[PDB]
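Below is one structure, written out as structure tokens; comments come after it.
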Amino acid sequence: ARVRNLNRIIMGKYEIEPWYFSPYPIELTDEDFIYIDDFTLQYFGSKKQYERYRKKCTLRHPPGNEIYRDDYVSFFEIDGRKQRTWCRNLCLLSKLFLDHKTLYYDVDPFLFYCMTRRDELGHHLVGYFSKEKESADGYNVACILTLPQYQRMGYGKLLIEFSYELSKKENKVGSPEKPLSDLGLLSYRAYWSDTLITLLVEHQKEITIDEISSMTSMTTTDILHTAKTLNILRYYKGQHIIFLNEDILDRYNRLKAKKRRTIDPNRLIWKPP
Ligand SMILES: CC(C)(COP(=O)(O)OP(=O)(O)OC[C@H]1O[C@@H](n2cnc3c(N)ncnc32)[C@H](O)[C@@H]1OP(=O)(O)O)[C@@H](O)C(=O)NCCC(=O)NCCS
């Protein structure tokens, strides 16, 4: 009698192996897989069951308001309390790739911003970031995730950039919840670096900390840490600034050479509560 662990989830054409254990309320059997509907995120122990529900009539995108939509991606804002089932399913899926995550069942305190890539086939959920409706620490991101099958394609940086656009619209600085996984912290460091580098080349050769936080919603701490790492911190005109140098120009051009997609602030149709 085999009592197997969840060793693989079948999502669309993808067969993904979890990185960590997730509390799916499922029976342990001699099989080690479950089906995850790529639209509803519902889990099924049998292909037949999955098929049975797949036929049902359902929307083909996350259950929320589309507050951003460009030719590349869309962002749906979902209130956990309004979509408990879907969001709980999202959290269970997310935990498979997180060392730790708050109780998956309690989604009410969160707002989920889910990003989809649109193809000739429609919407495809590629990642998301949750956010406390009320954060005592001012965290502008609780958890953030790019589904495994879509990682290392630039989606993570888009998720992060979007979280800062919300903060900017809210007229507040913000920073991701600590502690961050190594993957998460390294992604933020790259984003913060790319952001200061782009500002120095496209906005001004010299910029004060205040100006930076005002334009990016990045906190003083994340700005200083990033500036020190790049060796671009100085004192000019009576205050601390970051400055441009050949290294930064070089980095900027290399960044641009990758012709990466970015978020257009003008397409965010959203008003904070
Ligand atoms: C952290 C996380 C969101 C990052 O998401 P991601 O989609 O992989 O992020 P990005 O793709 O924007 O990261 C940039 C990387 O992708 C690579 N990349 C992006 N587009 C690419 C392309 N078209 N071709 C080749 N490489 C590409 C970049 O070269 C870069 O590699 P590097 O970090 O070694 O320099 C993701 O690793 C994840 O969900 N991890 C598990 C959950 C987790 O730990 N979340 C954070 C909790 S604190």
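Just so it is clear, chain A uses Swiss-Prot numbers, and the residues here are 162-434, in order.
If you check the header, you will see the structure was determined by X-ray crystallography, 2.3 Å.
In case you wondered, yes, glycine gets a Cβ from its N, Cα and C as well.
DSSP gives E338 (mutagenesis position) a coil state; it is part of no helix or strand. Annotation source Swiss-Prot lists active site, proton donor/acceptor at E338, citing a curator's inference.
For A303 (acetyl-CoA binding site), the same-chain residues 6+ apart in sequence whose C-beta sits under 8 angstroms from its C-beta are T263, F271, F290, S291, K292, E293, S296, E338. The acetyl-CoA binding site annotation in Swiss-Prot covers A303, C304, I305, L306, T307, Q312, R313, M314, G315, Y316, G317, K318, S342.
Taken from Swiss-Prot, the feature domain 'MYST-type HAT' applies to 162-433.
Listed in sequence order, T201, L202, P223, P224, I239 are the same-chain residues at least 6 apart in sequence whose CB falls under 8 Å from the CB of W247 (mutagenesis position). According to DSSP, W247 (mutagenesis position) sits within a helical segment. What Swiss-Prot notes for the published mutagenesis of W247 to A is this: Strongly reduces HAT activity.
According to Swiss-Prot, the mutagenesis experiment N250 to A carries this note: Strongly reduces HAT activity. The Cβ of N250 (mutagenesis position) has 20 neighbouring Cβ atoms from other residues within 10 Å, across all protein chains displayed.
Recorded in Swiss-Prot as a mutagenesis result, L251 to A carries the remark: Strongly reduces HAT activity.
Among the mutagenesis experiments that Swiss-Prot reports, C304 to A is described with the note: Reduces HAT activity. For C304 (mutagenesis position), the count of additional Cβ atoms within 10 Å of its Cβ stands at 23 [all protein chains shown].
The note that Swiss-Prot attaches to the published mutagenesis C304 to S is: Strongly reduces HAT activity, but is not lethal (in vivo). Lethal, when associated with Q-338.
Every protein chain considered, the tally of other Cβ atoms within 10 Å of the Cβ of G315 (mutagenesis position) stands at 15. In Swiss-Prot, the entry for mutagenesis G315 to E states: Loss of function. The structure shown retains the original residue.
Neighbour count (other Cβ atoms within 10 Å of the Cβ, all protein chains): 19 for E338 (mutagenesis position). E338 to Q appears in Swiss-Prot as a mutagenesis experiment; the accompanying note says: Strongly reduces HAT activity at pH 9.2. Nearly abolishes HAT activity at pH 8.0, but is not lethal (in vivo). Lethal; when associated with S-334.
Within its own chain, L251 (mutagenesis position) has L202, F273, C275, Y289 as residues 6 or more apart in sequence whose C-beta sits under 8 angstroms from its own. The Cβ neighbour count for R313 (acetyl-CoA binding site), using a 10 Å radius over every protein chain in view, is 8. Counted over all residue pairs in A303, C304, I305, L306, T307, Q312, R313, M314, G315, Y316, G317, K318, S342, the record's binders of acetyl-CoA, the longest Cα to Cα distance measures 22 angstrom.
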